[PDB]
Structures are given as structure tokens and as C-alpha cells.
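Report on the following structure.
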Amino acid sequence: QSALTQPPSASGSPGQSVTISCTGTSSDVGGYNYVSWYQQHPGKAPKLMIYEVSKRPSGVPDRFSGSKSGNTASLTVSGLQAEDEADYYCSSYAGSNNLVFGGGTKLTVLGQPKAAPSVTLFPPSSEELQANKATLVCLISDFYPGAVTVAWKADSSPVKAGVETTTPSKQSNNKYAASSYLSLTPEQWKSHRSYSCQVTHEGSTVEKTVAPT
Amino acid sequence: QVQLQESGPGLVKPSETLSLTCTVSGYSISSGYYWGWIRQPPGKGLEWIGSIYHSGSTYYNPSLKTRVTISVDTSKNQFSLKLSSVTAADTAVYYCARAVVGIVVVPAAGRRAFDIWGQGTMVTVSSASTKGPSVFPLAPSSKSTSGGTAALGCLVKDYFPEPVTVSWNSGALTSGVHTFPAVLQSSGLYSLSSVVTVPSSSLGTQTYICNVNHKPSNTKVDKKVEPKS
Amino acid sequence: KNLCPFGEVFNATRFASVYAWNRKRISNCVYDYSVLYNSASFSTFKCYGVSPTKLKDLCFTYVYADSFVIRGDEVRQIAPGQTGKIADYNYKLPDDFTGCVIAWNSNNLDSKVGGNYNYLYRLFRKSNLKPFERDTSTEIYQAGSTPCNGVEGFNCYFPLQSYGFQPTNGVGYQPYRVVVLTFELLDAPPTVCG
Ligand SMILES: *[C@@H]1O[C@H](CO)[C@@H](O)[C@H](O)[C@H]1NC(C)=O
């Protein structure tokens, strides 16, 4: 789709060498030696890793290298570290089209000590209840792989209404985390014996329970 | 010590003109370099918008030349972005950045590589109006204890549009903090939570305030989270 | 005739880069040159084919005002029979030069905090310049056998580079504004007089 082909994802292992390709045309990557590579970590600005095909800005580790061959440019990351897991974009001048960007490549480091999710379930605060609202907050942290299922219960009965769950994202420890919210009235919260947040990960389940009492 | 900072409204009604300004400090735009704008829609890639230098010359993205204007105010040391006839497709994080090359007359100048970036401001294109956040304490409870570590946090509820940033104790509490991605509720408003795992023995003696910031409105909320009594 | 407009050359707000030096012939006017060669606010005043005190009893057809900005180290090269990257690739004076070279320090005008990248010079040229020639081309210089095809790359350099004029630069590295007066006579009657 984007002006420059970039593989959607690349998977390297810790300490090994991973290479990301960027394929353009003769009017861009083949035409000129102005190919740039950026690193982007979740939530922060892009960072310049390689400019002018092979040059490296100061401070960028010499683990990162770039080269070009025909209509294809590539960035190579040797000695894969934990904080190399990020998004990577190639760039090039395309004459008439000026600066064009590749779609981007996701890089994940394969080391995977598996981790079960740590689940904390917060009852509605007394402040929110006095505002005549009630929200149950289920926070799911420190789990690898980043796939998890959330289910709510009133007493022992299932609840699927008023539930909003965020897609799992990774923390500052390279492990994943996610959140789920159950919106209630003040009356529903006090009507019931208890409410539960049931979190399923790798076939096994961790259930936390809060009670108005 | 070159630094770049974006400013402008976080909300723009559709078909109207987006306006952003980038203030530059530590280096006069008149001294050299090309200054550009790059945007990124949520969950998508980077799109270069255009570049400019102190004379006013500009190069634009061809898929945007009919709607983009880039200006420069050298006496006040800033350059601006106007983007007219906006749609939802223009909802993005907008960065201002400085080119690698200081010489202005190099080939492909302003369309090569970008060296210093701003933190980036987000613009949401929507007809709904801004709503400040309601902050509530996720008080540390007996249930939250996991040994010598307890969990507490803040619940930032019912705001629009993105984003809300959260810090703890003015930046004196950083390790063990996770501010979760916001969820979009049926109301069209967003909500998020920020949690921090702290020692259990210190709950009645250490002070914990989450610093919520919602720049779409001009709101800062400092909420003291106290042990549940 | 009234004053020669030498003021608008010496007192211009923007000076040109040496590679693209500016020129302005002066004609049909009179000027007192003591106001310059007794100024002492010019760090450099050197005349080659004429006494500066004889300009008042001398008339000429034309006077050329060439102005540019070079580095303090290179004011030496703005003279007849000089070599170096300025005299070879940017501004060349004839051996049979008749005029005056005037220079002064502009660190307080043309040096900027992170470097002033507007002031450029030519670092690569295949042939040395001829007297009073100006090359403003931006052609990718071939530094090897492999052609460049209009593309910058290995042994293919952009021929212009910048003085990174910073106010903390050493004095030999600081910017100096230059005005080169060239006095000319031919069969056209003399109109610019001292
Ligand atoms: C340059 O400007 C100053 C300020 O008015 C003036 O004193 C000086 O005579 C001017 N120089 C020339 C050559 O006219």
C-alpha cells in the first residue's frame, strides 16, 4: 500500500542478527542515497537510527547498521537487546513525490519467559458512588503471551453488559498488561453479594472478587 | 540545546481548518536547517506533511498540496501548519521536527532525514465537544495486597478527546507505574486507569498523588489516593 | 554628480556567500575615499595598483564593488597571486589587479548560536577559477572514476559546504565581511572621480 514496501513484522532472537527490508523503485530507493531509518517505541516520538543509507547519528549503537542494494534498502540489528522491540520505518526521497515512508515493521525479541497474569480488582470508590456512578476496574498485568480473556460475574451469574476491555499492551518490563471495566449503578453494586473479574490465560484462570460489604 | 514544542487545539470540527504552531528554542530558525511536519494516525505509520526554511520556501506531500499551508515566523521563531477541509482521516499525532542537514541548498533539502523531534500533539477531528476528566482514587485496599507489594492507582473517567497523561508525585514515582490504554465507551467519551505497585508497609505513611493532565481541555487534576477506611 | 552609493554596499544587512559573490559597478559620481582608508573600523585595507591617497586626484570609468563573507583565515587569499580553497574555487583576483581589498570582522552579525549555515563556500571544483569569475552551480562533483549521474554518493559530493559560524569560534574561524573595489579604465570617458 504505502510508497515503500516494508514487511509487516520481523522476529529475531536475543543476541542474534535481524534484518528489515525496504523495497522501493528506481525513482526513490534506487534513485538516491537519501534513505532514512526510524525507531519508534510505544507512545514516544520516532527516533532517527540511520540516515543517508548508512550513516548513524551519535549515540545510536553500532549494533544498528543500514545498507542499500538496487531498489531495496535494509536495516540490520545485531546483538538483539530487550529494548530493541519496537516499530521501524524506512524513508526515502522520491523526486516529485518528495519524502515518502514505508509502512513500518514490527520487531519482537523472541525470548519468552512465560508469565501468568497478575490481577487486581478495584471496587467503586466512595467518591464515585457519591456522584451516583459505579465502575469496577480490573487491572491485568505481567503476563506473557499477550493474549487473555476477561469475563465478569454478578454473584455467580455471568455479566456481559457494561463491559469494556482494552487490547493488551506491553509494559516497561516487556511483559503485557490489559484492563477491563464494568459499569454499574450504585444500586446494582449494593444489590449483589459480590462481583468477580475472571481472567483466562493459557487455559488457566485467575478470578478476583470484590463485595459491597 | 535545540528543542521543539507543538501547540494547538486538540479538537477540530470536520471540514474546518486545522492549525498548529511549533515553537523552536535554543536555535534561531533563520540560522539554518529545514523544519518539517510529520503526522501519524493512531495505530498507523508516519506521513511526512511538508518542510520549510526561514525564507518561506516549502515542499509538500503531493497527496496534501491542495489543503496544506506551512508558514514561518522568524521574528517570533516558530513555524505553523494549516490544513483545511479536515476529515476523520486527519486525526493524528502531529510532530514538528528539524532536518539533519543545516545547509539549505543541498539536494532534496527538507526531504531526507529528520534529527530532532517534538513530543507531538494529537488532533482529533470530530463534531463532539471537549469534556474534562473526572478523576477518582483507586484506593489501596486489603484485597489489593500481594505480599510486601500493594496496588493503588487513579481512575480517569469520561473525557474527550485523547489524550490524558498521568504522572505520580510530580515525577518522583515512576518505577512500578503502568498507565493503561484508554477505552472508548458507548458515550463517545474515553476512560483510562493508572496503577502503581508500592510497598504495603508504607501505605499509611507515604503520600501518593496522581497528576492527571488533559490538555484538550485546559485541566490538571492532582488527586490524593489514601488508604481505604 | 553626487555621492557614489558605496554606503549601500558597505552597510548592507545581508552579505553574500563567497561562492555567489555580489557585484555592483559604480558610475557617474564622486566619493571621498579618506572616509574609508582612515576608518580603522576596517580590520583590513590593502590597495594593490594605486595609492589610496591618490584616489582623490584620479578619475575612472567604473568602480566595481564585490562583497561576500569568508573566514578570517582566508582574508590572506583575497589578494593577487594567492592560492587556497577561496582564491581557487570561490573568488580570484588578477595578478595585474588595480583596486583595494577591505575587510572587517562580522562575528557579531553573522555568527549564530548553533552555527550559521547560510554562508557557504565551494570545496570542490575541477578547474581553478579565472579572475573575477563566479560559479554558482550545484553540480555533484565527481571525486573518482565512477560517474555521479546527478546523484550524491560515494566519491560524488555536493560541491558546497558551510562555515558553521558560531560566536565562540576562534578569531581565524570567525566571519569577515569583504568589499573588493576594482578601479577600471578604458576608452570610455572617466565618470567616477575622487
Ligand atoms: C554606514 O553607516 C553608518 C551609520 O550611519 C555611517 O556612519 C557610515 O558612514 C556608513 N558607511 C558608509 C560607507 O556610508
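In order, the residues displayed for chain C correspond to 333-526 in Swiss-Prot numbering, which applies throughout.
Per deposition record, X-ray crystallography, 2.6 Å.
Here the Cβ of each residue, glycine as well, is placed from N, Cα and C on the backbone.
Among the mutagenesis results in Swiss-Prot, C:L452 to R has the note: Increased resistance to neutralizing antibodies. Decreases HLA binding to NF9 epitope. Increased binding affinity to human ACE2. The residue drawn here is the original one. Record note (Swiss-Prot) on the mutagenesis of C:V483 to A: Increased resistance to neutralizing antibodies. For the published mutagenesis C:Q493 to Y, Swiss-Prot gives the following note: Reduced host ACE2-binding affinity in vitro. Annotation of the published mutagenesis C:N501 to T in Swiss-Prot: Reduced host ACE2-binding affinity in vitro; the original residue is retained in the structure shown. Under natural variants, Swiss-Prot gives C:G339 to H with this note: In strain: Omicron/BA.2.75, Omicron/XBB.1.5, Omicron/EG.5.1. While the structure shown retains the original residue, Swiss-Prot records the natural variant C:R346 to K with this note: In strain: Mu/B.1.621. Among the natural variants in Swiss-Prot is C:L368 to I, noted as: In strain: Omicron/XBB.1.5, Omicron/EG.5.1. Per Swiss-Prot, natural variant C:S371 to L is noted as: In strain: Omicron/BA.1. Here Swiss-Prot notes a natural variant, C:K417 to T, with the remark: In strain: Gamma/P.1. Quoted from Swiss-Prot, the note on natural variant C:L452 to R is: In strain: Delta/B.1.617.2, Epsilon/B.1.427/B.1.429, Kappa/B.1.617.1, Lambda/C.37, 19B/501Y, Omicron/BA.4, Omicron/BA.5, Omicron/BQ.1.1; Contributes to cellular immunity evasion and increases infectivity. Quoted from Swiss-Prot, the note on natural variant C:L452 to Q is: In strain: Omicron/BA.2.12.1. Looking at Swiss-Prot, you'll find the natural variant C:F456 to L noted as follows: In strain: Omicron/EG.5.1. Here Swiss-Prot describes C:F486 to V as a natural variant; the accompanying note says: In strain: Omicron/BA.4, Omicron/BA.5, Omicron/BQ.1.1. The natural variant C:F490 to S is recorded by Swiss-Prot, whose note states: In strain: Lambda/C.37, Omicron/BQ.1.1, Omicron/XBB.1.5, Omicron/EG.5.1.
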State the Cα to Cα distance, in Å, between C:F456 (variant position) and C:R346 (variant position), rounded to an integer. 25
Among recorded positions C:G339, C:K417, C:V483, C:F486, close to ligand 1 by Cβ (under 6 Å) are C:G339
Let me make sure I understand the structure: which of the recorded positions listed (C:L368, C:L452, C:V483) has the fewest other Cβ atoms within 10 A of its Cβ? C:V483
Set of same-chain residues at least 6 away whose C-beta sits under 8 angstroms from C:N501 (mutagenesis position): C:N439, C:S443
Which same-chain residues, if any, lie at least 6 apart from C:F490 (variant position) yet have Cβ under 8 Å of it: C:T470, C:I472, C:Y473, C:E484
Using Cα positions only, nearest of the recorded positions to C:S371 (variant position) (C:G339, C:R346, C:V483, C:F486): C:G339
Densest Cβ environment (other Cβ within 10 Å) across the variant positions C:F456, C:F486 belongs to C:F456
My list of recorded positions is C:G339, C:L368, C:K417, C:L452, C:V483, C:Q493; which of them have a Cβ under 8 Å from any chain A Cβ, in sequence order? C:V483
Closest to C:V483 (mutagenesis position): which of the recorded positions C:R346, C:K417, C:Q493, going by Cα position? C:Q493
Site of maximum Cβ density within 10 Å, from recorded positions C:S371, C:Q493: C:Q493
Using DSSP and collapsing to three states, where does C:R346 (variant position) fall: helix, strand or coil? coil
Listed in sequence order, the recorded positions from C:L452, C:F486, C:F490, C:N501 whose CB sits under 8 Å of a chain B CB are C:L452, C:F490
DSSP secondary structure for C:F456 (variant position), reduced to helix/strand/coil, please. coil
Cα nearest C:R346 (variant position) among recorded positions (C:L368, C:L452, C:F486, C:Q493) -> C:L452
